[PDB]
Amino acid sequence: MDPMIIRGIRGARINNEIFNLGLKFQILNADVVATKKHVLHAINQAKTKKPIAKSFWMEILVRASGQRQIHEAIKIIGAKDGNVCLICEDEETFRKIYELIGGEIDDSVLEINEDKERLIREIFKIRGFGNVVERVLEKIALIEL
RNA sequence: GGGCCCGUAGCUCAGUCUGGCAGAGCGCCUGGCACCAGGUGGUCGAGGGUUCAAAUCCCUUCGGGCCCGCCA
């Protein structure tokens, strides 16, 4: 319907309130997202693949974690008081939550550096050589296995 | 993370509950006139345990498939 809007924001203090407002959005840990392609592929899996979660936006989070467990996904790639990736379909929705966490918007916060690569490879159990994001998508694609 | 089913002849699978000679159909070989008769079939996924006796029960494990919970 609406085009997905994805923008990372640097230095955000997360308030658990935002999850009790019934707003169509998803917020991730920017420091563990391979790139904008990571989130896009997760949304693709959420849109198409067989549901694991009772919500589409929750389905994004679990697909981003590369595994079925819902609570593990919240820990693996859930937003943690800092660099985050806000995901919306309504501009007003994005504006609302940003007012509740703050932080200068910086899409580079979703770009990957060597320290982020070590973190992602350790987190996503990426044991081996090969382009990090390529095998991040590969791990997400086979959640249905 | 939790729960369930399959694995047995070359193939499809019964048999497992309730331990008691390893079975059917299918094909395969032979002979006879597609059909008839004779013949042919086993690392029971693996290991270990229990037992006089295990495909069968217990533990463990490999391979294939299915379901579920977690919903900041």
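Sequential numbering from 1, following the chain as shown.
Going by what the header records, the deposited coordinates were determined by X-ray crystallography, 3.3 Å.
Each Cβ is built from the backbone N, Cα and C atoms, and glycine gets one as well.
Listed features, source Swiss-Prot:
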- A:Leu137 to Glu (Swiss-Prot position 134): No effect on Bud32 binding (MUTAGEN)
- A:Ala141 to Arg (Swiss-Prot position 138): No effect on Bud32 binding (MUTAGEN)
- A:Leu142 to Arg (Swiss-Prot position 139): No effect on Bud32 binding (MUTAGEN)
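Taking each Cβ in turn and tallying the other Cβ atoms within 10 Å, the top scorer among the mutagenesis positions A:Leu137, A:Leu142 is A:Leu137. Taking Cβ-Cβ distances under 8 Å and a sequence gap of 6 or more within the same chain, the neighbours of A:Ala141 (mutagenesis position) are A:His41, A:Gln45.
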